[PDB]
2 protein chains.
Amino acid sequence: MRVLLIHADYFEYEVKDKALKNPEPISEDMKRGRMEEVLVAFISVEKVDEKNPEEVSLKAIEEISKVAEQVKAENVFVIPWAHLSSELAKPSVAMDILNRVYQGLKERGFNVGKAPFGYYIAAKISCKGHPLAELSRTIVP
Amino acid sequence: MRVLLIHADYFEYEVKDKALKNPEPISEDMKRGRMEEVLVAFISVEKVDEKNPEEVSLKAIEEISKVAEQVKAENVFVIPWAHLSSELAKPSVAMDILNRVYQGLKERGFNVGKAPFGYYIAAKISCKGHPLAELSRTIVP
């Protein structure tokens, strides 16, 4: 897995067209979302992650939590994001891991949002400029 | 080199603190910048690029141009961006390549902006949601 963490004044998204033929089902209220003062976690679930989804998930929850704790973010946005890897897992694995990460961060105590899987999504973000506001993590099994 | 290309309704930046001890010198007018209807090119110049800066640059100019042409972007923003690689080139090489890319895209005919090198920078972006609005490229020597 590769993760890009952005500490943002805001992040807001709007679902546009499907990218998979069978994307994650969404209600009307999941078509748009917004959070303020939020650590945005852009997550690229990789082929190698398939070997151990629980361990990868756990390590991602902690690595994300650690930054959230350090930058004093109470709000965390989990974004499925294909653009940090060229060896992406299959959708079942990606979705399994992304949900595990999401539930783990709620158990940690954060207020957590997520964008749905399998869509092209339009988005606005305002990235803070402090030294820890943009960070990369690589999480391996 | 790794590149992330974002077709954006807008991109606007504001320089905050230095990240290097000796960052790229800037005038007052380079502290903030904005473009609309712009292909934002986030560029991670890598250690391996040092082996051939002209060839890497040329290939980056073309790969960026191709997408700009395809999505009908006339405006291109060159952003130095550490977050697509863990084997980053030294600043002289990074800056040499980023300037080559910038000049090459002006020669192509685009209206081209750039953010200065060596800063922590705050930024707002609105990412279009069409199928080609977020793309990754890997450029090797």
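The deposited model was determined using X-ray crystallography, 2.0 Å.
Each Cβ is built from the backbone N, Cα and C atoms, and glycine gets one as well.
One mutagenesis experiment named in Swiss-Prot is B:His83 to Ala, and its note says Isolated domain has decreased to no deacylation of mischarged L-seryl-tRNA(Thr). Deacylates correctly charged glycyl-tRNA(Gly). Within 10 Å of the C-beta of B:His83 (mutagenesis position) there are 19 other C-beta atoms, taking all protein chains into account.
Other C-beta atoms found within 10 angstroms of the C-beta of B:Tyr120 (mutagenesis position) number 17, with every protein chain shown included. Under the heading of mutagenesis, Swiss-Prot lists B:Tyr120 to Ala and annotates it as follows: Isolated domain has nearly wild-type deacylation of mischarged L-seryl-tRNA(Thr), no longer binds L-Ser or L-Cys. No activity on threonyl-tRNA(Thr). Same results; when associated with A-134.
The annotation that Swiss-Prot gives for the mutagenesis experiment B:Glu134 to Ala reads: Isolated domain has nearly wild-type deacylation of mischarged L-seryl-tRNA(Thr). No activity on L-threonyl-tRNA(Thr). Same results; when associated with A-120. Sequence-distant contacts of B:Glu134 (mutagenesis position), defined by Cβ-Cβ distance under 8 angstroms and a gap of at least six in the same chain, are B:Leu4, B:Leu5, B:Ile6, B:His7, B:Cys127.
According to its DSSP assignment, B:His83 (mutagenesis position) is helical.
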